[PDB]
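Asker: Next up is a structure, given as structure tokens.
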Amino acid sequence: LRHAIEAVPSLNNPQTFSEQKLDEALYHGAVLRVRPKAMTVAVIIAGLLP
Amino acid sequence: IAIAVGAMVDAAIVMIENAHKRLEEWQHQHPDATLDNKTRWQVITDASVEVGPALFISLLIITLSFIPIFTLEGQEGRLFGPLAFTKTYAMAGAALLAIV
Amino acid sequence: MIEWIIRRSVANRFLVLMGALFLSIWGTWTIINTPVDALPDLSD
Amino acid sequence: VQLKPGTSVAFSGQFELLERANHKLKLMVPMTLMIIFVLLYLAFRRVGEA
């Protein structure tokens, strides 16, 4: 999330201050963290269940 | 031994997906016509860039947090204690070895 | 610093594989030799 | 030969620490070869050279 705000939005933040900027940026990290963390809850709930 | 394995698997898929999604984002840029045989050496560093600080240190918490239970002990430390010191030093080298 | 240890480890891909075998074999040796018991760790 | 009730038999000789050391060296010579290669591959890295 530090690099999501450090992305293109960063160079824009001190000027744009846009809601549509952190939206697509936090949406950017979203798809990223779920990709792995979705398979973590799996190996745990289906691992510590037995 | 059934707990650590559950706290090891988490990061054990982190330095995997961060790399699998770091490659699909490279294979998505360059022209697929002619390829090279160096990619499997830069995908290393790519995953290393922002997973080393994250995971290594993050699971470097599971130790100092698993220590409190280790500090109190007359029987409980041989109980839930050995289960603490294990996954830690493991992660330390087994994360760079996992990322390898 | 944390990065460098990951960098030189990127290299020496052969040694790390061996250092993993010396560790896997050293672990397979102790996982057996070490005292196994259903004995709930003593008391007093 | 039937062992009269109330006795037993035990076997021990010069092979007490013989079968031990012997068999145990077969658990060291690989370790030493695996450390031999680690030192040769350390200064040459050419597998066929070691």
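Just so it is clear, chain B uses Swiss-Prot numbers, and the residues here are 396-495, in order.
When the header is checked for method, it gives X-ray crystallography, 3.7 Å.
Including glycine, each Cβ sits where the backbone N, Cα and C put it.
Per Swiss-Prot, the features are:
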- B:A399 to D: Strong decrease in copper resistance (MUTAGEN)
- B:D405 to N: Loss of copper resistance (MUTAGEN)
- B:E412 to D: Slight decrease in copper resistance (MUTAGEN)
- B:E412 to Q: Loss of copper resistance (MUTAGEN)
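Walk me through where these features lie, including what they touch and how far apart they are.
Answerer: Reduced to three states, the DSSP call for B:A399 (mutagenesis position) is helix. Under 8 Å, Cβ to Cβ, and six or more positions away along its own chain, B:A399 (mutagenesis position) finds B:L478, B:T481, B:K482, B:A485.
Proximity of B:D405 (mutagenesis position) to non-local residues of its own chain (separation of 6 or more, Cβ distance below 8 Å) is seen for none.
There are 20 other Cβ atoms within 10 Å of the Cβ belonging to B:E412 (mutagenesis position).
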Asker: Does DSSP put B:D405 (mutagenesis position) in a helix, in a strand, or in coil?
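Answerer: Assignment for B:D405 (mutagenesis position) reads helix.
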